[PDB]
Amino acid sequence: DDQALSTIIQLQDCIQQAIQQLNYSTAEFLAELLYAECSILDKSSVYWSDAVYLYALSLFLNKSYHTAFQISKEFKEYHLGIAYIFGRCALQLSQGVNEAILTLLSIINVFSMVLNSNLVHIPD
Amino acid sequence: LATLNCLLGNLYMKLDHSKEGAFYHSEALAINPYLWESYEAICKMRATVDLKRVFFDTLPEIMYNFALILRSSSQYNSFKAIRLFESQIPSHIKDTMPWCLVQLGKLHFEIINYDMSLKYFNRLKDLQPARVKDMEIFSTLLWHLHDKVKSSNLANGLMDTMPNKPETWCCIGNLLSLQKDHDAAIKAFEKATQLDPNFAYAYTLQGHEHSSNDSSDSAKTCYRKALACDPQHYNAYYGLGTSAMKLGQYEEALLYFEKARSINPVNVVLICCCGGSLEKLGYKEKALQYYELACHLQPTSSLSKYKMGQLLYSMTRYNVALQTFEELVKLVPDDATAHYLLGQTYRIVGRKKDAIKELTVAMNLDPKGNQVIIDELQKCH
Amino acid sequence: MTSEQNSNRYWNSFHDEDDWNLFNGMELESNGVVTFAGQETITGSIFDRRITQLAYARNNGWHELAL
Amino acid sequence: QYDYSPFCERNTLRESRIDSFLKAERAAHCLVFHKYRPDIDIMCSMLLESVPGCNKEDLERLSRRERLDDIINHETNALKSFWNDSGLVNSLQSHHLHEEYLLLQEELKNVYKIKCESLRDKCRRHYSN
Amino acid sequence: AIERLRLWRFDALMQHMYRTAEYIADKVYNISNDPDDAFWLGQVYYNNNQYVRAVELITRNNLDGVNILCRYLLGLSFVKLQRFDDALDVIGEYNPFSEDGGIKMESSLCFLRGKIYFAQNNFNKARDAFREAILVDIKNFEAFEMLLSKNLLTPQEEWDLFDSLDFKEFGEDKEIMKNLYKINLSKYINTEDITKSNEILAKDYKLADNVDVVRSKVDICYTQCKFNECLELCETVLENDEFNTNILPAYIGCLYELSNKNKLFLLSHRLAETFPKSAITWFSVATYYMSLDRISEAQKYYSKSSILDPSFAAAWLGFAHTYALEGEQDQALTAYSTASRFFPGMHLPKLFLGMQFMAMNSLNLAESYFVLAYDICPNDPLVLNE
Amino acid sequence: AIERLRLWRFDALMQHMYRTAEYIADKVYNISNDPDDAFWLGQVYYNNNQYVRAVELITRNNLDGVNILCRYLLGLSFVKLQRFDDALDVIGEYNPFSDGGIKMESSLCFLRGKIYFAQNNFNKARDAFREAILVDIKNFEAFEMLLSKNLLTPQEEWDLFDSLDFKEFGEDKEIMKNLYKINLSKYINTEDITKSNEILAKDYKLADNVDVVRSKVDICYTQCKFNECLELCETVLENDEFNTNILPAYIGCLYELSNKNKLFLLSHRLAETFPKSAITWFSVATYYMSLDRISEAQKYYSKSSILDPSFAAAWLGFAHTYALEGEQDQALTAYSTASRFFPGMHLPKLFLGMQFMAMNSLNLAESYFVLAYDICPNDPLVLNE
């Protein structure tokens, strides 16, 4: 448990580093591994939501829109970036747009769960 | 100064030569160990690094274990990778993570164990219905199982979700080849490779379908295109070798077979084919050497034991030949021509009681050639 | 020749529908290899229980290529 | 007792397959390990150790960022790289090397050409496909 | 409490109340995770031809191996489902236990293993498995009767096996059970001893005119070609049970010898309206054609009888007779070779194949098959005459 | 002395070695010469799929008049041998009588009810099943078979459930009453069913039970909660995929969600699992309906309907295939026939009323819609129509 948190933080730093450069397959593998590792952690933990968002973002970047859309749809309410990825996937595919409106309207109206984070590509 | 080396490696791998690209991928890995794309590029070829120095000089241990798995799979030594999956990579990573499941399914499918691969990456398909990468393996497994309903499920689902990925058209062509049609499978494969080039698997299946269509030149051209797309691909080498035996020219047949076994050392079909090429060339002493590895490499394989028995009977090692044929019959009783060799070896050693029963079995198996079997009974007494 | 077919039909009337379907064109060769006719073919050696069940399968079972 | 759980998730394997896997696995390891049980143990300057088709000399060249007997040396060396250190070439007869060599660049050259239109006409290929 | 539910469930299952038995078995297994209740549920699934559900029940929790009985149930369900590989997997290649008033649990497992080996046509291992099953527990009888009926042992070996096994378990019923088992042994060896044993069993005990004793008398008369006694004993037994499948083959052979065309037509018609699926009916119809000299047409009906039931010597041997009787001699050899290979342990196919080779005027092979048949059966006038 | 042989025979029946079971039963019967032994041997013959042996052996010495269970075994053998008039003659049309185990009278009355159901005189079948359930409550078939084929309107089903007494169970009645209360119809008194579901969930750890899951799935089906249907039934089907009670609700919910891949996989597996069941052919027809191929569904619903007379889904699907095909004249008779075989089920009448709408004959549709709405006050189809 003492080193368990350190590994997750190191994976997060590595995934942001990989996404910063135009290296996407490595980002894919790191996001898959982190998402698999965070499975034991409870859903209430911020780490699970962060890993799910990172995995969904990596899936979106690698043109595999269907998998990203499904992954974001599983936990669209938990995080803001997951809602962003779900909305972008809906725009790219025109599937399930109504869920995107009912989620995005609530998230924007409340702003003006987890809403703010330091990760990459967090929407404003 | 880590991604530049990966880019240089990628351009080198794509354009002319893989050696410099692998070197530059290794240099990039030297700069940073967490460049998994570099590892996949390395493992596309049969190249490896000193992982202990790379990853050390529990997250690094997990990465080290995964690198060992991928290296073993690329080197085609699946038993070790299964064992590391057994000991390391605990269950809560192993089952959920789709890439580990993909690799494990490919490992089990590499061995004759067929059902368990089906189970593993059928759970994969359930986890990620929209997964499109690496489904040609599922297509080849369904073709090998001679099952049509799950192939239809795969094809319908993939066509409905992604109409344009080349694997989808490859699956369509594989089902068409499975059912009755060869020209329709060929048409599906040209569509698959036109939409996405550099896909060597499409050319390999094109060559296989052309070979099954009794068109040698088209199959050769398709296989050569496959090699142009991918420098290392044993399936197309095996296809070219089979075409060469059909054409009778054993020289390039052995050449192609030898090239294929180099990247896939553990495969009974390739080993037996290489041994047959040697036997046609006349190297009796060397051909048995490969056959000896094949029988010990994987028992319960009819072809390897049959080739063993024919070769030993050819040069009269009857003492081991008799036991090879007996265990061949034990593992399968329906071989017609094998029981003939059982009887011949039994009559040569001089145990008539077994010879009569074995030739009776042979007469049962072959109504047409019974007269020659009756002749052997005459020589028996 | 006509009388023997008549007696054959008379004794053939004692079948179930599925059993009759299986035996509709059934021919048994001397060495025991068995040929099954699909109204594909199921040529397999007899005295093994599995081949017959397989014959029943594609007889009354549902198979659909589905594009 | 020999552990066979990872080879099949079904907790029981028939004894025929238990010896079948054990005999096959040991031989496969003994081939790689030598140019014993698997559950007992699984273990065993340029960072780059090997590249298929790369000899120690090629690897050395990379660090620098680069008559009958002599041709026989080139005869064997060419098939050393392409066949990934195959041991059967030393058992091959010398005159059988020649025809395999001649077919080598002939096939290799054919790859070289492969690896290397009016407006109205070139539209048909996209529409018809 | 739970005991009342358990006894009610057992009674419901016993009374062919399948729905109540299934519901209460499910309830009791949910209340307590006792594997015997899971066994009861699997048995309920088994009775109404629902094998796969029982298989998934017993496999889902991996409760097999904890207790032997559910392992046996799962293996039997597989052997009914023809997935013999998994049945051999769960049971094991050999005996794992090798060093109550009921048959020992382990012996039944050996019987199931022997049945599995017999299904895969691995007769050599099936013989050993059945022998071990009968030696371990004398309470079992299914293995003994399977071995005797399918002729996996020569009569001398069968007698040696019977003498080897003891009757200490039975205790008070030792002599009656010994006679009861001895009724079913093979003939051609010391038939006077079987006659004395059944005579003792007839008068001393109430078992004077039971099914198996008259069946043994019929088998004895048929072996000694006492065809008159065939018909009296067979009629006197069929008048009680018109469809006793244990005696019908001998009855059909005796009538065929007597050429009672009319009686055979009545029997064939009677079995046609009742048991179309069973191969006995079609064998009877085929031999009706046989008695009227319709070999070519009866060929097909022997084929049908053979297909509807494997491991039946009568159908395939008659089919080979249809080949050998009229022309087409070439493939009668293959037919008799199939008879010999697929039905090991009987001297009759070997004798027939040797005589057919003799019919070809080829001698040495005929002598070899004749000595093979003599090896299988030492006491038979047919083989010695040949 | 006989007791040891009796235990041997019982063990032979337990371990399913039928030849030895018959051997020992015959020996012990010849020794003792008592009717219970004949019952044992007849049961052996029954289990061995040889019904003829059992009926002749029981009827040879006229044992049906000696004991009460031997006549039952002979009657049941006649039942599955496809003889009914002589079976009911042996058992008797009426009631001749009007510790563990169950009373034999309830079993005989249930057998008579099954004969009556086979003979289509449905009112007598209702009378027989009601008499069987009131005489004895342990006979769960007398309840489940009655409710399964919808022989009676749910109102009188609830009335009879209230009338019947659980007192003779004693200590176990506290749980048995709730288990029986689970299985009645769901349209009326729905809230009590839910309360009993939670009652079972607490203090008895029976939440994992399959039948509780079947009750919840049917509850969700009544209110058309098809998504909850799919999730729960997918949870239960993963454990066991061929529970014939569960499957019809799952097929209906799949067809409502209009997904063809899952239905195709399940239908093709069930086809190769249970070839002679009507459920699999009904599933194939449903798959074709999800694919809108009316022509094949015609035949594959006809086959399922022929296989099971008490399968109302087949009639409604069959008439739906007519209706969607283009012709409605035959669908009219089909929906009317479905309504007549199953009195008290509103849905075939509702579908028939929609067909009247399709034929612009509203006068009968008014009454038919009213009768359907009499028991379905809250559901989208009735109000929409």
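Since chain F takes its numbers from Swiss-Prot, the residues it shows come out as 229-326, 352-638.
A Cβ is built for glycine as well, from the same backbone N, Cα and C atoms used for every other residue.
As recorded in Swiss-Prot:
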MUTAGEN   F:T406 to A  Abolishes phosphorylation; when associated with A-44; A-59; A-95; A-103 and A-115
MUTAGEN   F:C482 to Y  In CDC16-264; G2/M cell cycle arrest at 36 degrees Celsius
MUTAGEN   F:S530 to P  In CDC16-183; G2/M cell cycle arrest at 37 degrees Celsius
MUTAGEN   F:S557 to F  In CDC16-1; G2/M cell cycle arrest at 36 degrees Celsius
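Features per Swiss-Prot, on structure.
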{"residue": "F:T406", "record": "mutagenesis position", "Cβ neighbours (10 Å)": "18"}
{"residue": "F:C482", "record": "mutagenesis position", "Cβ neighbours (10 Å)": "24"}
{"residue": "F:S530", "record": "mutagenesis position", "Cβ neighbours (10 Å)": "18"}
{"residue": "F:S557", "record": "mutagenesis position", "Cβ neighbours (10 Å)": "25"}
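The subset of mutagenesis positions (F:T406, F:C482, F:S530) lying with their Cα within 10 Å of the Cα of F:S557 (mutagenesis position) consists of F:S530, given in sequence order. F:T406 (mutagenesis position) falls outside any helix or strand according to DSSP and counts as coil. Each residue contributes its Cα atom, and for F:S530 (mutagenesis position) and F:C482 (mutagenesis position) those atoms are 23 Å apart.
Under the DSSP three-state reduction, F:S530 (mutagenesis position) is assigned to coil, being neither helix nor strand. F:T406 (mutagenesis position) is 25 Å away from F:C482 (mutagenesis position) when you measure Cα to Cα.
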